[PDB]
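Note sheet for the following structure.
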Amino acid sequence: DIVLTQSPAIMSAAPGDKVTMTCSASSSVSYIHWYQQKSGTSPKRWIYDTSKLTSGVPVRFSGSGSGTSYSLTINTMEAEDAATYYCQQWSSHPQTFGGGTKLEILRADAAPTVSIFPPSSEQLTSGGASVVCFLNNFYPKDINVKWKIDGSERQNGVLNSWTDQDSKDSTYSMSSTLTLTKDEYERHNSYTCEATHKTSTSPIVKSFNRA
Amino acid sequence: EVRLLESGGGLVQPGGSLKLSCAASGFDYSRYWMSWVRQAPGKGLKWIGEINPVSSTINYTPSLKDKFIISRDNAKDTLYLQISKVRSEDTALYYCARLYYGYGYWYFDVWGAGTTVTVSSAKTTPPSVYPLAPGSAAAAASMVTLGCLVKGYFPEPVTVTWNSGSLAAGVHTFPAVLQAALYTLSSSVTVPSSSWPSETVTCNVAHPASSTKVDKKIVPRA
Amino acid sequence: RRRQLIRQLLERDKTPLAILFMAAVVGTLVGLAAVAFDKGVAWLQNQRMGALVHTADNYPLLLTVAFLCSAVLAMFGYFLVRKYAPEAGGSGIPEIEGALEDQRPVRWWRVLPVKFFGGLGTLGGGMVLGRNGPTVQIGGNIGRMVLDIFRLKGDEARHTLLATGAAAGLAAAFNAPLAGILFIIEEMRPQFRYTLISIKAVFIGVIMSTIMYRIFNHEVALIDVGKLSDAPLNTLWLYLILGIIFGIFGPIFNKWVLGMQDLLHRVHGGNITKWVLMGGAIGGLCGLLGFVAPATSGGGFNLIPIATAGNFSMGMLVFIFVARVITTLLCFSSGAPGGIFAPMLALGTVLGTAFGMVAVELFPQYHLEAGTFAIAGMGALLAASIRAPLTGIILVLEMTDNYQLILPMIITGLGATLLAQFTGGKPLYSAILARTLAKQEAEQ
Ligand SMILES: [Br-]
Ligand SMILES: [Br-]
Ligand SMILES: [Br-]
């Protein structure tokens, strides 16, 4: 089959700025199509026959290419241009998509608003203890979380999850959850959650003591 | 409008079978080749197969004998996909597409929203919903972050709204993580400290796979 | 000659009232004639069917009553041609063409009865021959007859009334009005000189002819194919290919008909008794193959929708094509009264289907339907053998109503007529007239 390879697999770009992703084929391919997909949404036919815009696709979008290399381009990025862009060939059979190119907004750096949360009395009664840490509304997305129990590092029983880049403010967010049994939770007193971003060298520790 | 509504995707046990359905509305569904494409979790688009308007020709991706069966009934205006001996590789979002062409190099004209297939021997399991209140001696600032933890449910998905969807600004819900055949996520909502605990903020959680609607009032601690 | 043109321009399209009204009556009669001829053919094929059931036990007597029923009807049709009008043999388009050149007579007092009754014999027995040939000669002769009855004088009247009769004749045979006019304007007209064939008058006759046919035929179409798919631009080059294959085949088929006319003349030498016996054996073979392998015999209109829908295997299509090439030559080259036009639609369809089904398996990215290539090929043997492509294209369009295929239909037809020219073939009606005018002189 034909293998299509989209190039900047992820990439960011400021609004009103010129973006360009690539599609590349193991063999020669003709009249490539491009679909745009936002999360939760059906893919939308975006560009077809290497160069033709679909009804509604704003004029800022454009395609080009030949034989073994093709391209999509947005002369002036907008914000609603944030999505994943899949290239597609049916010059050969069977037809093959590309791996994708995710394109997200670029914005000013922001620090995480860190928030720490003790196990609810509801979960304790059932025997388990989860300590939840929210690191909310930060950019860029690379961040580190570390947990200390009575000021000692802990690594086991930790699970983190990043949101996708936010719609309005174009930040990120990332929750960290340390799960123990109620018994282990009760042996200790000081639970601290330490966010190491890049907007500083001094992590933003938040913490509580059961006392 | 032209609508593609695919249904039939749920949880199925390895080695099982299932029959997905795409309901076509708002165009003569005869005339058109119809296609199935699936997207596995965090991965690209994969072509399954196509059927012509008279079911006289049906093509499938390079993939095993009676794995997929595409068929159509242009009378009810609905496209079908049977999957057999289903393995976890068949866990995917399944898309139904109407096919067309410009110069004659065929493309995926209009797509539906999708249905999700989950194949797993893990058993359906309702969520435990816990409130996340700020700690006893919380640093009561301008905006207060609250939360609730939705723990040990199977399979995906759950929906979280705050005050029945009225509280929409300052929410984000994190992607669920799976462990020991169970899913967990949490939801954050940031409000002004004039709002809470003066008014009530409640996370409403729904897990239809286990018929669970539950609301959780968030109350200050101690 | 400028002031001459100013006058002529100012005198354009003023056909005489008498020719226009007479054009109307010519069409009406040609219509009624074609309807009658059409029902007569059908009624005998039925009698022949109901005979095979009073005899459906004794398989041997079955194949015998199939053979002799069509043998008798065939000979009868051969006999009346040689005995009373020899220029009613074969198609008749070449002689009505000759009549338009004023070098063959329109012996209407003899051809009307023999062509009508002689055709019923050969078509009604299930021979591979069409209604077109008959209905256009019958229609031309009917033109002459109306001319002689009303003793209208002039070159205009004789040429137009003769043209409208053969136009109304094709129209009524196919429920194809636009094809009839065009057949005159592209093929049957005197091809090397101006003529005063009024076209507005040919139009009137075609209308009335076609109205007569609709009066006795409505609600059922000669060929129903449904709506097939469209053709993408990047598919067009495949129809050109198919054309070129028809363009090479066209002339080779033309050699066969002519040299086959030669060969089978050797058999009877010209003797009306050996000849009628020869047509009796050819007729018996058709009425027999009509029972034992119907797609090998008959006019072929039945298997056109079947082949277009992809319901034949490739093996069958090759078989049918070979066989029908064979039975088509035997029947038309024999000189039995009846056309070769309609069996060429069949041969074209069958071939185009076989090309289509190769094209579907070589290019799944094209999303082909073999039927679109059958529709392109139907008027293609017409384009490469008789070289009247504009008429085949408009005829196939009128009969199958898939106008979205107009481009691949044009493209296939032009490639056929281009490769027929380029490989040294000639228009078959013209090469049949030419050989006929070449012994209407070599006897001196
Ligand atoms: Br002839
Ligand atoms: Br004919
Ligand atoms: Br003919």
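Residue numbering for chain C follows Swiss-Prot, covering 17-460 in order.
For all residues, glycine too, the Cβ spot is worked out from N, Cα and C.
A mutagenesis experiment is reported in Swiss-Prot for this position, C:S107 to A, and the note states: Uncouples chloride transport from proton transport. The local packing around C:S107 (mutagenesis position), expressed as other Cβ atoms within 10 Å of its Cβ over all shown chains, amounts to 27.
Its own atom aside, the Cβ of C:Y445 (mutagenesis position) has 23 Cβ atoms within 10 angstroms in the protein chains shown. Summarising the annotation, Swiss-Prot assigns chloride binding site to C:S107, C:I356, C:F357, C:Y445.
Quoted from Swiss-Prot, the note on mutagenesis experiment C:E203 to D or H is: No effect on proton and chloride transport. Proximity of C:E203 (mutagenesis position) to non-local residues of its own chain (separation of 6 or more, Cβ distance below 8 Å) is seen for C:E113, C:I402, C:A404, C:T407, C:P443, C:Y445, given in sequence order.
In Swiss-Prot, a mutagenesis experiment is listed as C:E203 to A, G, Q, S or T, annotated with the note Abolishes proton transport, and reduces chloride transport.
Swiss-Prot gives this note for the published mutagenesis C:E203 to K or R: Decreased proton and chloride transport.
Among the mutagenesis entries in Swiss-Prot is C:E203 to C, I, L or V, noted as: Abolishes proton and chloride transport.
Where Swiss-Prot documents C:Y445 to L as a mutagenesis experiment, the accompanying text is: Alters stoichiometry of proton/chloride exchange.
Annotation of the mutagenesis experiment C:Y445 to A in Swiss-Prot: Abolishes gating, permitting continuous rapid transit of chloride ions; when associated with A-148. When secondary structure is read from DSSP and collapsed to three states, C:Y445 (mutagenesis position) falls in the helix class.
Record note (Swiss-Prot), mutagenesis C:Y445 to F or W: No effect. The unchanged residue is displayed.
In this structure, C:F357 (chloride binding site) is part of a helix by DSSP. Apart from C:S107, C:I356, C:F357, C:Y445, the residues listed for chloride, the same chain places the Cβ atoms of C:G106, C:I109, C:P110, C:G146, C:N148, C:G149, C:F348, C:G355, C:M360, C:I402, C:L444, C:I448 within 8 Å of the centroid of those Cβ atoms. C:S107 (mutagenesis position) sits 7 Å from C:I356 (chloride binding site), taking the C-alpha atoms as the reference points. Listed recorded positions: C:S107, C:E203, C:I356, C:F357, C:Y445. Those with a CB atom under 6 Å from ligand 1: C:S107. Under 6 Å, Cβ to nearest atom of ligand 2: this is the test, and of the recorded positions C:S107, C:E203, C:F357, C:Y445 it is passed by C:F357.
The Cβ of C:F357 (chloride binding site) has 29 neighbouring Cβ atoms from other residues within 10 Å, across all protein chains displayed. Those residues noted as binding chloride (C:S107, C:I356, C:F357, C:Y445) have their most widely separated CA atoms at a distance of 10 Å. Long-range Cβ proximity for C:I356 (chloride binding site), meaning a same-chain Cβ under 8 A and a gap of 6 or more residues, is found for C:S107, C:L145, C:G146, C:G149, C:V273, C:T344, C:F348, C:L444.
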